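Enquirer: Can you read through this structure? Questions will come right after.
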Amino acid sequence: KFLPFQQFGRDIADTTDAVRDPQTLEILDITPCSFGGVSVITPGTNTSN
Amino acid sequence: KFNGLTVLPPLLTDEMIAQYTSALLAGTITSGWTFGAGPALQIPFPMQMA
Ligand SMILES: *[C@@H]1O[C@H](CO)[C@@H](O)[C@H](O)[C@H]1NC(C)=O
């Protein structure tokens, strides 16, 4: 819930909401979509594959 | 959750650490100091305190 005058929103870097069209507005959250690294388990190349 | 930063959960979770501490307490109460230097040797606690 944002006071009905602001347009952008952020707490550290960016979490902006509200559609910036003068015709209409709609609160849309901003967040990544589960980025991450990948790790591989291997008992050893000279014992299995 | 920010961009580019992630936190790795600890390998040894809370329950296992609690179990380790409980095992240490049980050993030091029911066996004195003999469990840290070989097999656990039972001994009554008043005798261990003396
Ligand atoms: C894997 O095991 C074999 C058989 O003991 C050995 O000859 C080899 O040096 C080991 N290491 C690799 C990288 O193959």
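Since chain B takes its numbers from Swiss-Prot, the residues it shows come out as 854-903.
Header says: electron microscopy, 3.7 Å.
Every residue gets a Cβ built from N, Cα and C, even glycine.
Swiss-Prot lists these features:
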type	residues	note
VARIANT	B:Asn856 to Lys	In strain: Omicron/BA.1
VARIANT	B:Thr859 to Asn	In strain: Lambda/C.37
VARIANT	B:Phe888 to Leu	In strain: Eta/B.1.525
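Looking at the shown structure, what environment does each listed feature sit in?
Expert: Long-range Cβ proximity for B:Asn856 (variant position), meaning a same-chain Cβ under 8 A and a gap of 6 or more residues, is found for none. DSSP classifies B:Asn856 (variant position) as coil under the three-state reduction.
Sequence-distant contacts (6 or more apart, same chain, Cβ under 8 Å) of B:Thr859 (variant position) do not exist in this structure.
Taking Cβ-Cβ distances under 8 Å and a sequence separation of 6 or more, the neighbours of B:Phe888 (variant position) in its chain are B:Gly880, B:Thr881, B:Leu894.
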